[PDB]
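J.: What follows is a single structure, and I will ask about it in a moment.
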Amino acid sequence: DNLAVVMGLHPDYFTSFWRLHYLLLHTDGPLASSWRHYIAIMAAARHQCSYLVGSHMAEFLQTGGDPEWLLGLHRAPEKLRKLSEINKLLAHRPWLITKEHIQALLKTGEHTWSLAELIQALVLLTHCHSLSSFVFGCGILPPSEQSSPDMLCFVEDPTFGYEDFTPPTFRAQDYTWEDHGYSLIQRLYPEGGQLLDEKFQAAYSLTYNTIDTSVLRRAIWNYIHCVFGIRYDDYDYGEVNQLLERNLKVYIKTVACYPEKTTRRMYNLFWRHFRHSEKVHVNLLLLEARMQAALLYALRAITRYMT
Amino acid sequence: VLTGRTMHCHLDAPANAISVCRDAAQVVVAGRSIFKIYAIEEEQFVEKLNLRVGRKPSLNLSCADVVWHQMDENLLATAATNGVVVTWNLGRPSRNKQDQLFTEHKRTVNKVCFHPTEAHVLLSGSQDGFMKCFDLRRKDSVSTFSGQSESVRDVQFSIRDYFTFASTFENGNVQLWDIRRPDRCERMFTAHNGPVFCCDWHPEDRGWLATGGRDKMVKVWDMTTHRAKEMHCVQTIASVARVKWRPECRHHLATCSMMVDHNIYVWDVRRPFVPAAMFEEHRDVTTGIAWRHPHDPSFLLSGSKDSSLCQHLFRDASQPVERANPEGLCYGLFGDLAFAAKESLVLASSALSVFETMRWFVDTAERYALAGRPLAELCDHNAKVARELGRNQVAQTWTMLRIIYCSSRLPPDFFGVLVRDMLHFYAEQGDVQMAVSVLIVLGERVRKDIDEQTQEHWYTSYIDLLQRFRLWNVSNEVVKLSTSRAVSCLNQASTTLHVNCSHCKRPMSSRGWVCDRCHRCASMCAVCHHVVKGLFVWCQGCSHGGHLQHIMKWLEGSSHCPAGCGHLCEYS
Amino acid sequence: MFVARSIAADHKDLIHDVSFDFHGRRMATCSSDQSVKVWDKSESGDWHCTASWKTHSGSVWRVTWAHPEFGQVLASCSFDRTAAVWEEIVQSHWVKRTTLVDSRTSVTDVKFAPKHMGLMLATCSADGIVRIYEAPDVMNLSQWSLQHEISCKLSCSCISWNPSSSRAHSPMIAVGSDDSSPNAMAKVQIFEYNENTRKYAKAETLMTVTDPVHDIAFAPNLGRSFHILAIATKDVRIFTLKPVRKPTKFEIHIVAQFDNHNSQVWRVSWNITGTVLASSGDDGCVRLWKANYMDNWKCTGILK
Ligand SMILES: [Zn+2]
């Protein structure tokens, strides 16, 4: 596909991303392939990105799916309909997530889920959300207008988007992907843990050269984790300002929340005579930083319920 | 000595650090929103001082590690997640024990230790891979040896050799430094895959270090030699944190988990697959464990995140070894009994044997006859077979049935109500062979006298029994001519192969041997070169085949595909 | 008189279960060192090990086979609070398929449903939850769904299905407790499936059993109209669950009570056809029992 060429700017990240995609969408697991494609379409339809939904409709149809399910969402199994509000929360406001949703999800009945399928569903939802963010923040034509060398609705409550600043906040040093979050996934999802970890270390390996490297990426990481709300414990936010600039902050705080609005002029002036690879690296680190906080919120929600 | 029993103390906030004094009477439970010091009495435990008395809602004093120092009775030091280290002196005269503060650390500090003899030394571990040492001289507060590795997670000083110390890192390499020569390390070996969260030196021996990591491993290393080696490996069910040796017993380890598991285990090291004790009272992950005195193993103090401080005792454990099931039994189709039991009833291993303790079933199934002869001949043949096998009570039933059916006179239905009970008699003992056999032999005469569900039950049970012995011929002979319609339809579903030509690609319709379009003889043998009208054999790789017997004969002496092809359609 | 031929398992810790598959020619042994071994029969007449690997991160308690129709499939429960399903792929390649991770405390028993209603699996839990799984697509062994869950308000330590294959016995399950509570609460319970409410419901409770239960086993039917249950609490016991003509109501009766062991009885088994019953106590001997057409059970062999 076209997105592969743009993503292949560096080789230390494409292999990890391809591995995670192959595990999530094609390797056998607790959910059928058609169900996986359907939840991928549902997740991607939240930012109204048509590249992924188009690429996924054909895959759903070619894998024994039911054409009757694509005439809307009311004609889907009630088990998959119970995921709508959790998807809604994970998309744009993940701070307001708690135990009520997960208990309703694992509530006994006929459409009752199991704890070995919910984890894969959550990982797929977060992956599709962040992929849509990348696609609309590095615009790809169905080949990017950014640089140089029908759809129906499928949504519950489309008039819900990203709210303001945050409220009890989050002290990220009391819950880290290292000590314990990785431990919980390694037990629920034995193979999908090390692939995420490899992807995160790869996203941390890339460093910029335009002028001490690490501080630049730290600013991006902390800024996005704050606009979602993960407040750290070793940072002075007065140092966040004179690392980025408004020409490089409206872009970031527009793609992270509502990437459906990013036009040619929205990028046209990023900064200076950039090498066009550092900008791709910046648009890439956002993928990991945005898929990290939501996963941490979901893992906290999981762990409160089994304690 | 010491005295006391199991206890509780419900706290105000979650806690993740504990330390004990030299008097073996004080606990210094700390954490994120609490810093108290406790005094434990034989009945209850009462708070003695609240160190957060000059309260200020600031991050200046959090806690991730507290270390009590045994040279005096006031020297205490805490590690904050703000990167600053705050030491305390309980001898200060106002209501504030703070003595000296340190801010020579980049990001955060994780573990703080002292050194047993000298009182002016204080180590510190960081997140920047920058371990540092301090002194009592205020100006002199720098010795910043670094290891080019990731975050430091635990530092500990040796017991006997009071010049060196250990340290553990995030990638999984354990190091060894010496205060006199802080330039280069003395050793570095890759202990785990993943971070190592804890370490503890052996009280007794000269150099014996135990590390626990996220990989659910506990390893004990011998560092006496030039190169280290691993002797024991205890496998736990979750990530390991805060491993501590027990006192006066040189082969026991007390390890707590960092997620999922709420319990606390003591292991025997010699036996690594099963613990020795199981403390299960906490309702969340425990965070700190410390043995009260290093010369009297009875008591362990262990706080947790559930806002609880506990002082459980060894005697009142929940041992899993004495609550196990030592044996296992199973039968077999041939009357073979497998019995396994540990060698304390016939203690860390078990021995098993197979006891070679229904032959008539097979011969009765083979030799019986069910169709193709008149009723009298069938009954006579079955009676002769039953007699020759050794069972006469079975043999005479066949002859009686023949007399009953194959003869004014007696009423016609006289034996109906009577033959109807022999079926139930033979069925209610597990011998469904007879019931099914006589049902098949008689058929329409007796069919409308046994309930349909009972007939299905007998048919299915007999069929399963026959299939267990790999008697497929008899198993299908029962299905083909069984009385019940729902039973005599089992080899009638998905047993028709769809076959098409490999030249014109179209499906071979009807019942013939010539393609509609290609006009060729598709079903041509590879060896016969004749036309195959009956059984055709196929190869999934070669896509070749022909008559069954010819291909059998060819594959007995050859090893290649008969059609030239070249692909050996039997891998050796 | 059986001949006790011993084989060297070479397990590094205890052995907790042995199971024959469907044909009597392969067995599987689970140990307490996170290993499962498979032994096949030779024409010479001896068992040799053909497969061994590391299954769990705890102590494997049970291993059970499935029907050959669904393939060569194994299941195991462990102290690491999980349950797994393995398949043999053609040399000896045993591959992991799923990891049933819903439990919270531990899993004590695991049993496959009789192979006339699908590929269904029931697992117990020390907290007192019995869960029933299912695989709608018989051939993908990676897609398992949770259909029902039963809370019995007591510690669970054993499980056993009803092998009766007739269309007159709604499927039912039996669970055994191991709680050493001071009160004499019943420690064996029976649940049965109701066709119209799509839900498992309590059928009857064995009130006479007020002692800890270590094993529960049904007897194969093969044409009988009633059911037989064997319990090994502290002496071998055999019950009868004849129903009433049309949940359902059973009239429970006591048929055997054998204190011959003078110890605690651990595990029991049934022969192939519900005629002979085995037992295993702390004395280290197996014992066989049988009926005598007066329903007068009596011993029929002692094996050391
Ligand atoms: Zn071939």
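What you see of chain A is 77-218, 234-240, 311-327, 334-378, 385-480, where the numbers are those given in Swiss-Prot.
Determination method: electron microscopy, 3.8 Å.
Placed from the backbone N, Cα and C atoms, the Cβ positions cover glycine too.
Below are the features listed in Swiss-Prot for this protein:
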| type | residues | note |
| --- | --- | --- |
| ACT_SITE | A:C125 | active site, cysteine sulfenic acid (-SOH) intermediate |
| BINDING | A:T374, A:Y375, A:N376, A:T377, A:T386, A:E451 | L-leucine binding site |
| MUTAGEN | A:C125 to S | Decreased alkylhydroperoxide reductase activity and loss of the ability to decrease intracellular reactive oxygen species. No effect on interaction with the GATOR2 complex. No effect on inhibition of TOR signaling |
| MUTAGEN | A:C204 to S | No effect on alkylhydroperoxide reductase activity. No effect on the ability to inhibit the TORC1 signaling pathway |
| MUTAGEN | A:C314 to S | No effect on ability to decrease intracellular reactive oxygen species |
| MUTAGEN | A:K426 to A | No effect on the ability to inhibit the TORC1 signaling pathway; when associated with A-419 and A-422 |
| MUTAGEN | A:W444 to L | Decreased affinity for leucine. Requires increased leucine concentration to dissociate from GATOR2 and activate TORC1 signaling |
J.: Nearest to A:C125 (mutagenesis position) by Cα, among A:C204, A:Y375, A:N376 (recorded positions)?
T.: A:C204
J.: Cα distance, A:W444 (mutagenesis position) to A:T374 (L-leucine binding site), nearest Å?
T.: 17
J.: Taking the center of the Cβ atoms of A:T374, A:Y375, A:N376, A:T377, A:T386, A:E451 at the recorded L-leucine site, which other residues in this chain have a Cβ no more than 8 Å from that point?
T.: A:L389, A:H454
J.: Using a 10 Å radius around each Cβ and counting other Cβ atoms from all shown chains, which of the recorded positions A:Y375, A:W444 yields the largest count?
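T.: For the recorded positions A:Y375, A:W444, the Cβ with the most other Cβ atoms within 10 Å is A:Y375.
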J.: I need the CA-to-CA distance for A:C204 (mutagenesis position) versus A:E451 (L-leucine binding site), whole Å please.
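T.: About 24 Å separates the two Cα atoms.
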J.: For A:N376 (L-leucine binding site), which residues of its chain lie six or more apart in sequence with Cβ-Cβ distance below 8 Å?
T.: A:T386, A:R448, A:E451
J.: Cα of A:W444 (mutagenesis position) to Cα of A:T377 (L-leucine binding site): how many Å, rounded?
T.: 11
J.: DSSP secondary structure for A:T377 (L-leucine binding site), reduced to helix/strand/coil, please.
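T.: Looking at the DSSP assignment, A:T377 (L-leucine binding site) belongs to neither helix nor strand, so coil.
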J.: Who sits close to A:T377 (L-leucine binding site): which same-chain residues at least 6 apart have their Cβ under 8 Å from its Cβ?
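T.: Counting only residues 6 or more apart in sequence, the Cβ neighbours of A:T377 (L-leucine binding site) under 8 Å are A:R445, A:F447, A:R448, A:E451.
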J.: In sequence order, which residues at least six apart in the same chain have a CB under 8 Å from the CB of A:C314 (mutagenesis position)?
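T.: In sequence order, A:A121, A:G148, A:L149 meet the Cβ cut-off.
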J.: A:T386 (L-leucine binding site) has how many other Cβ neighbours within 10 Å of its own Cβ?
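T.: Cβ-Cβ neighbours of A:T386 (L-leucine binding site) within 10 Å number 12.
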J.: Out of these mutagenesis positions, A:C125, A:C204, which one has the fewest other C-beta atoms within 10 Å of its own C-beta?
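T.: Comparing Cβ neighbours within 10 Å for the mutagenesis positions A:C125, A:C204, A:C125 has the fewest.
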J.: Cβ distance under 8 Å to A:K426 (mutagenesis position), same chain, sequence separation 6 or more: which residues?
T.: A:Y396, A:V400
J.: Where does A:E451 (L-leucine binding site) sit in the DSSP three-state scheme?
T.: helix
J.: Where among the binding-site residues A:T374, A:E451 do you find the Cβ with the fewest other Cβ atoms within 10 Å?
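T.: Lowest Cβ count within 10 Å among the binding-site residues (A:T374, A:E451) is A:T374.
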J.: For L-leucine, with binders A:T374, A:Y375, A:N376, A:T377, A:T386, A:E451, what's the maximum Cα separation in whole Å?
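T.: The L-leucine-binding residues span at most 11 Å between Cα atoms.
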